[PDB]
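Chemist: Attaching a single structure in structure tokens format; questions to follow.
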Amino acid sequence: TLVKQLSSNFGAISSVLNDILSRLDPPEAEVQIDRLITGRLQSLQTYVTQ
Amino acid sequence: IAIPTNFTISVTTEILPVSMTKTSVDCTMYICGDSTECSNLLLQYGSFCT
């Protein structure tokens, strides 16, 4: 379940960090990358608590 | 040396919990209710609900 959740968008336009990165300007990609970061931190924290 | 000459039969009580109520919760009905668009947004978050 932890390895999966790297394929989840969490609301961004893509789960591939580079695709977001190489397909938008910095100020617009920052929000998407922050959304991915928040989702992945939440997943890792859930794993650690369990 | 002090020695007893009589005795008492004492009945004491010890209370111990053994079980708690079994609860199940469906995400889609808690986060989204009957909204299909909400469910479509929610499925982007992955296997949090399983």
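Going by Swiss-Prot, the residues shown for chain A are 961-1010, listed in order.
Cβ atoms are placed via backbone N, Cα and C, with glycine included.
Dumping what Swiss-Prot says about this protein:
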- A:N969 to K: In strain: Omicron/BA.1, Omicron/BA.2, Omicron/BA.2.12.1, Omicron/BA.2.75, Omicron/BA.4, Omicron/BA.5, Omicron/BQ.1.1, Omicron/XBB.1.5, Omicron/EG.5.1 (VARIANT)
- A:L981 to F: In strain: Omicron/BA.1 (VARIANT)
- A:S982 to A: In strain: Alpha/B.1.1.7 (VARIANT)
Chemist: Among the variant positions A:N969, A:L981, A:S982, say which ones reach under 8 Å of chain B by Cβ distance, listed as they appear in sequence.
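Modeler: So the ones by chain B are A:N969.
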Chemist: Taking every protein chain shown into account, which of the variant positions A:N969, A:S982 has the largest tally of Cβ atoms within 10 Å of its Cβ?
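Modeler: Compared across A:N969, A:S982, the most Cβ atoms within 10 Å surround A:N969.
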Chemist: What same-chain residues, at least 6 away in sequence, bring their CB to under 8 Å of the CB of A:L981 (variant position)?
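Modeler: Set apart from A:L981 (variant position) by at least 6 residues yet with Cβ under 8 Å, we have A:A989, A:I993.
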Chemist: Could you tell me the C-alpha distance between A:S982 (variant position) and A:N969 (variant position) in angstrom, no decimals?
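Modeler: Checking the Cα atoms of A:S982 (variant position) and A:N969 (variant position) gives a distance of 16 Å.
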